[PDB]
Amino acid sequence: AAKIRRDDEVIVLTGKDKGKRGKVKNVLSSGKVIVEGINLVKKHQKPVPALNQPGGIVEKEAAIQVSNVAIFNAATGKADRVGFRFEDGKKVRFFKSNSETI
Amino acid sequence: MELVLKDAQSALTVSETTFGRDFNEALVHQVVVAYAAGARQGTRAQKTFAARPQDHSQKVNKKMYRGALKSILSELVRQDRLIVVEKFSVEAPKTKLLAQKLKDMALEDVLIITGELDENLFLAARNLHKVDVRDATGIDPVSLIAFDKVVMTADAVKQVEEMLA
RNA sequence: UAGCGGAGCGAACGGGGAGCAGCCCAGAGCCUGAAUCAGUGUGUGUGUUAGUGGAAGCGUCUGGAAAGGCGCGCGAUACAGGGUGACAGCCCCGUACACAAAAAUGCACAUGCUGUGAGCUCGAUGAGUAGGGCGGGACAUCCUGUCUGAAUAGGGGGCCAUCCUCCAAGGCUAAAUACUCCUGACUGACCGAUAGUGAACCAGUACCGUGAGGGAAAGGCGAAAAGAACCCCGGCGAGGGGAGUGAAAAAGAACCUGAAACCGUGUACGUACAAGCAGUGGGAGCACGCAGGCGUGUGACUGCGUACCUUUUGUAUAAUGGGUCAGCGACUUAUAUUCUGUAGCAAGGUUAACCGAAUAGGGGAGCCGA
């Protein structure tokens, strides 16, 4: 009932990267999702002797609100909304707006 | 006092004391203020004084309440805020049908009162913020003033007069 | 109100409503075990304790970011509400609505079993009791520790009756009613961190007291830690300057906004021969800002000038109070009563409880007036 899973191609609806597409790396329990190549941040990670001897400025991906992304149809080329039906005993996701089963 | 309808363009004569009475601003001000004060829940307290829960309800004499209804109801006729139709109903409880049925009549903010409330009409108007639906028995002075226009069915006006005068 | 008492206390009858239910025993037979009530399964319904589906939006402008503006569409039995980088009916969670339970369990029935007896008939109809005596208690009245003692359809009430009404000396009894530690939902002309619970925060804590007990202060970076890599000064410090992150670092964790008292640095003017509530009227000069004077700041010199508050007849050639700033801090609510204003109806006015999901209407019991 999440409408988004770990492995899914999504398009950012709003934010610094509006319109960009990427693959969801993982979804956080706080209602946010990490998407490859989206919302890059520059963390100044200070070196620690035990691990990561090199320091430097490191670019990492920041979580994005789940409401800021939508499943990318890739057929119409635009964001889409997900509905839930009960198919063959397992309720799966389908694309509203032509109601196609993923 | 006869008003010309819209669809049938016929007339319905009513006592002038109902739809043709003078506007008692002091009386209406009292009754309208009374209704607003009656609805508030005055529950509060502190703990230099401290408040206690209180009842804001006021008494309105049975005859005095009707008198206020006559003045506002009559003012609607003089202000041409009262539209009377013989029939007003929708086939199905769909708000979309109600929207189309209203734009044709050129009504945006309207109070629709009927003699016998229809289930489809009530459900259809529930999601329209600017549209309210009442029954002839359930009319209210505050509602009659708030809405720009007031649609009444032929049955309703007959019932209202006997309930008022 | 009747009454009791001054101050105050305060019925009953009766009427209108809420809710209604009265039963068995005081003993036998017939008849059967038949209604009914309890225990107990068993079926169904209907909840409760998890959940499932759930409609409809794009373009462009500004911007760090669009939900905003503009434009053009759509859903609505769903425009409750919350979240999302600013304010979303159509992004997300929901909502209207429609469904859902292996198991436990509430509540109505249906039915199984158990225990229980209904129907009719006839009788009975509460004894150391009613009452009375004594001694006390409690206020002639009431209570009883003690002793005595009836009639029993006749007995018990209302100088005497009248007349009416009732049946003690056995027990059981639902509904309408009171309250809220606790749980849920909703609501607020309620507060918004000195407020609101003492406690928005690891608060009945820290702390105080032997103890019972008393009892605080303390919320906020940002949309996201992206919480400052690296360099420099320094003590391998503190702290800072760069750099970098970010829309913003004067958002840097001592983190939204950042007032006043209070403390400084800088600039302008005045001030080291001038006496006191420090201002006010006139006013030169200087500095700066604007066709020659005006403006702003300063104020040499000069006229006038017994701080304020409270007490007191009074401000006192008196006494009292205030270190300063900021925040808090006093005619509230209910009931009764009286007057004025105003509005309704009018010799009539108006209902209370309650019914009614219903502010309508009903309700005229009563109240005041004529």
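Here chain B follows Swiss-Prot for its numbers: 1-47, 84-201, in order, are the residues you see.
Heads up, header says this was done by electron microscopy, 2.8 Å.
Even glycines carry a Cβ here, placed using N, Cα and C.
Now, the feature entries from Swiss-Prot:
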{"type": "MUTAGEN", "residues": "B:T131 to I", "note": "Does not regulate the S10 operon; assembles into ribosomes in vivo"}
{"type": "MUTAGEN", "residues": "B:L134 to P", "note": "Does not regulate the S10 operon in vivo"}
{"type": "MUTAGEN", "residues": "B:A160 to V", "note": "Does not regulate the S10 operon; assembles into ribosomes in vivo"}
{"type": "MUTAGEN", "residues": "B:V167 to D", "note": "Does not regulate the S10 operon in vivo"}
C-alpha spacing of B:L134 (mutagenesis position) relative to B:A160 (mutagenesis position), in angstrom: 6
C-beta crowding around B:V167 (mutagenesis position), within 10 angstroms: 21
Inter-residue C-alpha distance, B:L134 (mutagenesis position) and B:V167 (mutagenesis position) (nearest angstrom): 9
For B:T131 (mutagenesis position), nearby residues of its own chain (Cβ under 8 Å, 6 or more apart in sequence): B:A160, B:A161, B:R162, B:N163, B:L164
Cβ packing number for B:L134 (mutagenesis position), 10 Å threshold: 22
Neighbouring C-beta atoms (10 Å sphere around the C-beta of B:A160 (mutagenesis position)): 24
Secondary-structure category, per DSSP, in which B:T131 (mutagenesis position) falls: helix
